Every structure is written in structure tokens, then in C-alpha cells.
Amino acid sequence: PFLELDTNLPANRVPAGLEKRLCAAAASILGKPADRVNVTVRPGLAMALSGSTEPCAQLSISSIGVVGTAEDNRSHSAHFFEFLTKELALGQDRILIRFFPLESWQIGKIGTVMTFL
Amino acid sequence: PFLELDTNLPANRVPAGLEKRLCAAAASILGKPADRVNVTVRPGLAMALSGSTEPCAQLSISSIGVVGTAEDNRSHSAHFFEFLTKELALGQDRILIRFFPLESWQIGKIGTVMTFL
Amino acid sequence: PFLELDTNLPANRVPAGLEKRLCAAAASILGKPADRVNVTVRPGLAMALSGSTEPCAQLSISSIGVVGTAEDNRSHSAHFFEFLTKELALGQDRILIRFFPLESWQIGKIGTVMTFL
Ligand code: NA
Ligand code: NA
Ligand code: NA
Ligand code: NA
Ligand code: NA
Ligand code: NA
């Protein structure tokens, strides 16, 4: 899975090690191995969420097969909100998530695409 | 709506308050409330646009229902170019926009997805 | 084409001029002019790739017509991995690429969309 987290919290208000802990969290939530989770955190940005510039965060989650239905994205959302509200000390009104299905031909790995791996 | 703005202008050449003013602009252009607009600005990046590294900016706009047609994206583009050229002191050759329709099952909010809200 | 490169290498470990050289590389690989290539590099991020926080990079490539098949994305992947492993001094295990087809109605340019240009 690919997770991208944008936040207006400065880097020194994003707990040390968050990107590693988000791999373990995404593994348990999405049912994929932690060693296939990719996380990118971009702190210190200028952000408004719901029209407001108080601390907030946006997460994007992309994966093959598991982020394409409303019923399973509802479950994934509940778990990622519990992880992020606690780690970032943010209320649930200050986080949004977007889910993006991917296909094997879209993923470049080791100089080829996943269709051939 | 979700707006993401990447620019190679340093933070001190992005006018104070831009992320808030972009919520008001996106509300009027897209016909959605300012308190449902989310803006992320990422300044100080290394960018080439049309092969050139002079100051530039890229905007991505994602929303349900309103960014899926050429005719209405033409109108949205005209208005967002007027806003960004003036705010960022950039010529129209130095900005590009991408539009991305979203569905309700893709948006995680308050620990569920918008399909159930 | 639009290329976005996220990396946990600090800016001073991303060779000067990379964004310009990536325009020339993408032109030859994708068969589009260098003056229609757009590159965004976001260094200094916090990243885990395959569960590990050692130096790494993620590239996203979006274009009309040329990034929609497994067979041609396999070729594009091979060439972009050769360019990035050498430029960033990274092993092939430390880079991933995602490919995203775009349509003309999604691209805002000069205050309109590409459908009308
Ligand atoms: Na993602
Ligand atoms: Na889940
Ligand atoms: Na967007
Ligand atoms: Na409009
Ligand atoms: Na891209
Ligand atoms: Na190629």
C-alpha cells in the first residue's frame, strides 16, 4: 500500500518514528505485510481543512484490491482515524482520508511493473 | 473539494493567508461551501514546468460531481487561473491545473466514508 | 507529462539540476517534448519504503495516452529506474513508481482545458 500524509503540524510536532508506526498500522488495517507498506509524511505545510487553518492532516491510501468498496473503506477509515487522532493529538474533525484503488500495470517496481512479477 | 498547490516560490513569496483565500475562491468557483474546501500548499519545492525552472505552480482539484466535464472544467480553469496569476504574481504560462473526480466511497470523514453520511 | 518525486534524501543530497535533467529523461522515455514535461521534487520528507526508513524515493508519472498499458509501462519503468538509481545514488529496492493516465478534460492550461486546445 502507498500512504501519503500532509500536515500543517511542524516536523517537531509529528512524533518521532510516526512513518514506521504507520507501516505497522496499515499492515493490520489493510491486511497486507508491513514490508509492503510505503509511507510519505510531508509536515510544515500551509493547510486549511473545512475552511480552517488550525492543525490538521490529510491521508491518501492507495492499494490493489482492498480500498475499492464503501463497506471496507468504512472499516479502514475507523482504524486510521483512531491511529492518527492519537498520534498527532488531533480531533476527528481535523483529519480527512482519500482512498485510491490501483491496478498492477500502474506500479513500477525493480525496473518493470507488477503485472509481470 | 480538495485543492493541493505545489510551488517553487519560497514560502516568503507566497502571500500570507493564501490557503484561506483559496477556500473562498474555490467555494465561489465550484459552487460548494468554503467550510467544505480543503487546501494544501507546499512551497519551496524544486520544479520545472514546460521544461523551465522559473517560478511556477501546479494545482490539483478533486471533488464529487463538479470536476468531471470539459465544459465546466474550462470555466473552473479560467477562474482559478485569474486567482492564482494575481495572488502568486505568475504569468498564465507558469501554472497548470489537474482535475480529479471523486466518489463518496473514496472520502474518509469522521471514521467512516461519505457513502454513509 | 507530470512527474512528482518525493524523497527522504535532504535537498543537499539531491544533485543540483535534477528537475531539469528529469525533463530531458522523461522526453526520451515517454516520446513527448521536454518543453511539455513538468517535474516537481519534494525532498527532506519522512519516508518508509517497504517498511524501511533508509534513503528512498517515490515517482508518480501522469500523461495522456502513453502510461496506460502494462507493456509500455514496463519499458518506461526500466528507463526511469536507470535514471533515478544513478542520479540519487539509490538501489533499485529503494524506488517505486506509479503511473496515472490522464484525459484532455482533466488538464487546465492557459485558463481553459486541453479538450479545447
Ligand atoms: Na496514496
Ligand atoms: Na480495516
Ligand atoms: Na486534489
Ligand atoms: Na466555475
Ligand atoms: Na504524476
Ligand atoms: Na519507454
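By the numbers in Swiss-Prot, the shown part of chain C spans 2-118.
Placement of Cβ uses the backbone N, Cα and C atoms for every residue, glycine included.
Listed in Swiss-Prot:
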- C:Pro2 to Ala: Loss of enzyme activity (MUTAGEN)
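For the recorded site, C:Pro2 (mutagenesis position), the DSSP three-state label reads coil. The C-beta environment of C:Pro2 (mutagenesis position), restricted to residues of the same chain at least 6 apart in sequence and closer than 8 Å, consists of C:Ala27, C:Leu31, C:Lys33, C:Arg37, C:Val38, C:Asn39, C:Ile62, C:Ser63, C:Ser64, C:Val67, C:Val68.
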